[PDB]
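**Q** What follows is a single structure, and I will ask about it in a moment.
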Protein chains: 2
Amino acid sequence: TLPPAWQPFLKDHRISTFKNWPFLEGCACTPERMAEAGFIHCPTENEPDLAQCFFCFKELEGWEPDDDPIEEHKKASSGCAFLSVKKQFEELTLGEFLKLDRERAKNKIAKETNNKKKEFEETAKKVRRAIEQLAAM
Amino acid sequence: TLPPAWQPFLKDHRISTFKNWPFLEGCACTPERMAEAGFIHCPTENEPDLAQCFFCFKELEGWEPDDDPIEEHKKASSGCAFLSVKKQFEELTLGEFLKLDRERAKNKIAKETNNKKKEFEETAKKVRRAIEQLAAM
Ligand SMILES: [Zn+2]
Ligand SMILES: [Zn+2]
């Protein structure tokens, strides 16, 4: 049905992204529970339990079986409008839904900005060090 | 911003299809008016004022300046759900909107079916007349 860009708004889409997730039956942080919290699984060679809110884009690793994903999302990112959304998908008005997607688009830009900044700052330090060293010789 | 498949639900998208529409300021069937009624312009060399409901797919030609496009859509296609939609786009719930699109998908199939019927019937005549010409000898 829905365009790719929008699928992550659907719990079932999100749940389906957890394949090879280690915390199943018996655990607090099940794929159902991770997805109810907004998380999408997106693991790396390095961090294979990496999860991301689809809406605010915060990443969390180091999950333990007892972790309650809502309490964790709340702790890591209290700003996230998804956490205030009470209604189900189909109960939302298009006005509301379009508003939420505008905000997600902004959240995304923000993370891309803040990233480019940290990378730029780190480059600035390499360049600066290198010119200190040259002045020194 | 919205998938192509869905744009026609938007008045302004529909208005924008009227390219070379002859009934403008002064007329009852203005593009704004046609669009409010669900029509998209889709002319041919042959029928250059051809207009189609985006929702029930009824086609109407032979438009005159005093024609009110809602009264005409009502006359030509009394059972078109778009005509019951009182709410604006943004006021609809996704559940409602998904329901409406399911129905437009059915209306489309139905029209593709009824068209294929007419084509079959018109072929049936060519075959019939061709066989009569052969038997007569
Ligand atoms: Zn979030
Ligand atoms: Zn119609």
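Sequence positions for chain B are given in Swiss-Prot numbering; the residues included correspond to 5-141, in order.
According to its header, this structure was worked out by X-ray crystallography, 2.6 Å.
For all residues, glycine too, the Cβ spot is worked out from N, Cα and C.
Swiss-Prot feature annotations, pasted as is:
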- B:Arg18 to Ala: Disrupts interaction with histone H3pT3, no effect on interaction with INCENP (MUTAGEN)
- B:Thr34 to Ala: Loss of LAMTOR5 binding (MUTAGEN)
- B:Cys57, B:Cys60, B:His77, B:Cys84: Zn(2+) binding site (BINDING)
- B:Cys84 to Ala: Loss of cytoprotection (MUTAGEN)
- B:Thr117 to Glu: Mimics phosphorylation. Disrupts subcellular localization during mitosis and prevents interaction with INCENP (MUTAGEN)
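What's the neighbourhood like for these features in this structure?
**A** Secondary structure at B:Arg18 (mutagenesis position), taken from DSSP and collapsed to helix, strand or coil, is helix.
Around B:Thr34 (mutagenesis position), a 10 Å sphere centred on its CB holds 18 further CB atoms from the protein chains shown. The DSSP secondary structure for B:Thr34 (mutagenesis position) is coil.
Listed in sequence order, the residues of the same chain lying 6 or more apart from B:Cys57 (Zn(2+) binding site) and placing their CB within less than 8 Å of its CB are B:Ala41, B:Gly42, B:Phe43, B:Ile44, B:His77, B:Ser81, B:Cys84, B:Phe86. Following the DSSP three-state reduction, the secondary structure of B:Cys57 (Zn(2+) binding site) is strand.
Taken residue by residue with DSSP, B:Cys84 (mutagenesis position) is part of neither helix nor strand, so it is coil.
Sequence-distant contacts (6 or more apart, same chain, Cβ under 8 Å) of B:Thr117 (mutagenesis position) do not exist in this structure.
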**Q** Between the Cα atoms of B:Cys60 (Zn(2+) binding site) and B:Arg18 (mutagenesis position), what distance do you get, rounded to the nearest Å?
**A** 14
**Q** List the Cα distance (Å, whole number) between B:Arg18 (mutagenesis position) and B:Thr34 (mutagenesis position).
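**A** B:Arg18 (mutagenesis position) to B:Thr34 (mutagenesis position), Cα-Cα distance: 12 Å.
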**Q** Give the helix, strand or coil assignment DSSP yields for B:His77 (Zn(2+) binding site).
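**A** Note: B:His77 (Zn(2+) binding site) is helical by DSSP.
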**Q** Which of the three DSSP states, helix, strand or coil, fits B:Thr117 (mutagenesis position)?
**A** helix
**Q** At a 10 Å cut-off from the C-beta of B:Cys84 (mutagenesis position), count the other C-beta atoms across all protein chains.
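**A** Step by step: centre on the Cβ of B:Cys84 (mutagenesis position), count other Cβ atoms within 10 Å, giving 21.
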**Q** Test of understanding: give the count of other CB atoms lying within 10 angstroms of the CB of B:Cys60 (Zn(2+) binding site).
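**A** A 10 Å sphere around the Cβ of B:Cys60 (Zn(2+) binding site) contains 22 other Cβ atoms.
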